[PDB]
Protein chains: 2
Amino acid sequence: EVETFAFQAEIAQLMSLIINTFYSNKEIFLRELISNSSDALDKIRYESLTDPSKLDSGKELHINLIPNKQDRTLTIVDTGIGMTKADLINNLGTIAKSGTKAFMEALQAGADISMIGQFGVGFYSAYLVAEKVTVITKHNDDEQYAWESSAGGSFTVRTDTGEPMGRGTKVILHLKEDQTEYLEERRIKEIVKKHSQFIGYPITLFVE
Amino acid sequence: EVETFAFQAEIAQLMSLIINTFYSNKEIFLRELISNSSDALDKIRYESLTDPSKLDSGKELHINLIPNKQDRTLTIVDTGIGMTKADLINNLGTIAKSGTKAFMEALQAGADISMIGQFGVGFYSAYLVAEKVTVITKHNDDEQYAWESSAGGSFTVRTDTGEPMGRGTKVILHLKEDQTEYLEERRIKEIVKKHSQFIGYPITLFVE
Ligand SMILES: NC(=O)c1ccccc1N
Ligand SMILES: NC(=O)c1ccccc1N
């Protein structure tokens, strides 16, 4: 039981902009995804300050970066607040319709694609390097779900029955045939040091 | 009926760091406060995407910058999600205890105070220029309240019975005797153009 959904017109436009525009500095995708994980972890930290039982589903708050050369994937895993089903459908908790409008209109005024995260749609930058993204998420108020898309104008949402993860979100990036450098230990270290070295949560680089 | 509260030790430490450290680039305070307003407006936009009645208390989403030379104040007003009383008490909706720890430890590694907003405690930068900050806030799930402090280690929270504002938050900065340049039309234009020209909500500069 997979359900299919059409992206809203503005989002479908953003994604094909992201895919089609010649932009060489693709490496920012990782920063924009580490940010999202950082915000997710902010949100559960807060929520527990008044209710320590929200942490029943995992006391530890971190980010993992898991490269895998066999499947050509890099996964960003975090133990943050996760997303409910309704959230996944509503542009994965972002305000993407109006954030795309503000983004499109910043590009009218000399912005580059690296400013994507200033408008709340940083997530889409995963398409700078991924031909297909899978978001496995679990929130305390709901079950585990997998969101998926290869762009094209539509996304899928099914309940995930695989590996119960407890609480958080897992962005699997099925990388493009020529972006396999984002699976290098060396290269990921460089990017994380360069673009998010003062993120307030431990990031672990898994090895293969 | 004012209630007084002691800041948590880490927050009280951050604020006196902010007050006492020689740092010349005080102008970033404004960016960090425009951000907060921007995030507040993000949050109510989202909330209405599934329930358009949250906007019953104001359909328009903007930021205003109101300088006033007579009282030596600059106010940042927004029609975002506002804060409940519990929020105001819990460090004004931030995660300031652990965000201060991450901030303190970034300064251990060559961060400057301008990176305050990367740790979620940007709000405190208002003390770069303000001897006293007053936060008047209204959220849909609660009444209108005023939070206040001149540092010293304590803050006050009372119900505000003055100007019912509908929905949003209002940071009144009672400026320091020698930071009156942040009341200049000229100077605020320069700062807003320089540091937040791609913020996704209209900012209006009131005139006097
Ligand atoms: N790390 C996350 O929870 C996340 C991932 C993709 C989009 C939005 C998100 N909030
Ligand atoms: N603009 C606001 O709603 C706001 C102000 C100060 C601190 C936190 C906030 N979320």
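Going by Swiss-Prot, the residues shown for chain A are 16-223, listed in order.
So this one's X-ray crystallography, 2.6 Å, going by the header.
Using N, Cα and C of the backbone, Cβ positions are placed for all residues, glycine too.
Under the three-state DSSP scheme, A:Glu47 (mutagenesis position) falls in the helix class. Long-range Cβ contacts of A:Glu47 (mutagenesis position) within its own chain (separation 6+, distance under 8 Å): A:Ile131, A:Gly132, A:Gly137, A:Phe138, A:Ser140, A:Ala141. Swiss-Prot documents A:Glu47 to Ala as a published mutagenesis change and attaches the note Strong ATP-binding. Strong interaction with HSF1, HIF1A, ERBB2, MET, KEAP1 and RHOBTB2. No effect on interaction with TSC1.
In the three-state DSSP scheme, A:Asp93 (mutagenesis position) falls into the strand class. In Swiss-Prot, a mutagenesis experiment is listed as A:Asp93 to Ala, annotated with the note Impaired ATP-binding. Strong interaction with HIF1A, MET, KEAP1 and RHOBTB2. Loss of interaction with HSF1 and ERBB2. Los of interaction with TSC1.
Listed in Swiss-Prot as a mutagenesis experiment, A:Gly97 to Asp is described as follows: Abolishes ATPase activity. In sequence order, A:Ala55, A:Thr152, A:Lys153, A:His154, A:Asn155, A:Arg182, A:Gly183, A:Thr184 are the residues of the chain that are 6 or more apart from A:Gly97 (mutagenesis position) and have a CB within less than 8 Å of its CB.
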Note down the number of other Cβ atoms within 10 Å of the Cβ of A:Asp93 (mutagenesis position), including every protein chain shown. 26
